[PDB]
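Visitor: Before I ask anything, let me first share the structure, which is written out below as structure tokens.
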Amino acid sequence: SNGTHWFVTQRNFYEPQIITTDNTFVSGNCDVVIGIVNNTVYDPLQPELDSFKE
Amino acid sequence: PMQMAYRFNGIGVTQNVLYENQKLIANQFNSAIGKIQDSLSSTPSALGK
């Protein structure tokens, strides 16, 4: 994070990215991980469908 | 705790193992490293070379 917007980036070169659903994998709930924070992800498969269908 | 997640990634174990077992893994490291001091004291033939 840079203070306001969270980003995911590679390890040896700064290149921030928007955290979509394909940039991460899910394992379990969020009450056991120490230091987990709250945020939301912007998936690219829902509003692509919402733009055409609605 | 972020470093050990990067080191399970080398041996083909995903990051979800460490954070789901952070307390238990730390106890294993704590107890094993305490045995080393007792191991050298008990056996004097370790420092042979």
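Swiss-Prot numbering applies to chain A: residues 1097-1150, in that order.
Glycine residues also receive a Cβ, built from the backbone N, Cα and C atoms like all the rest.
For reference, Swiss-Prot lists these features for the protein:
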- A:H1101 to Y: In strain: Theta/P.3 (VARIANT)
- A:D1118 to H: In strain: Alpha/B.1.1.7 (VARIANT)
Visitor: By the DSSP assignment reduced to helix, strand and coil, which category contains A:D1118 (variant position)?
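Guide: Reduced to three states, the DSSP call for A:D1118 (variant position) is helix.
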Visitor: Quick one: what's DSSP say for A:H1101 (variant position), helix, strand or coil?
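Guide: Coil, per DSSP.
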Visitor: What is the number of other Cβ atoms found within 10 Å of the Cβ of A:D1118 (variant position)?
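Guide: Taking all protein chains shown, A:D1118 (variant position) has 10 Cβ neighbours within 10 Å.
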Visitor: Taking the Cβ of A:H1101 (variant position) as the centre, count every other Cβ atom within 10 Å, in any protein chain shown.
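Guide: The answer is 10.
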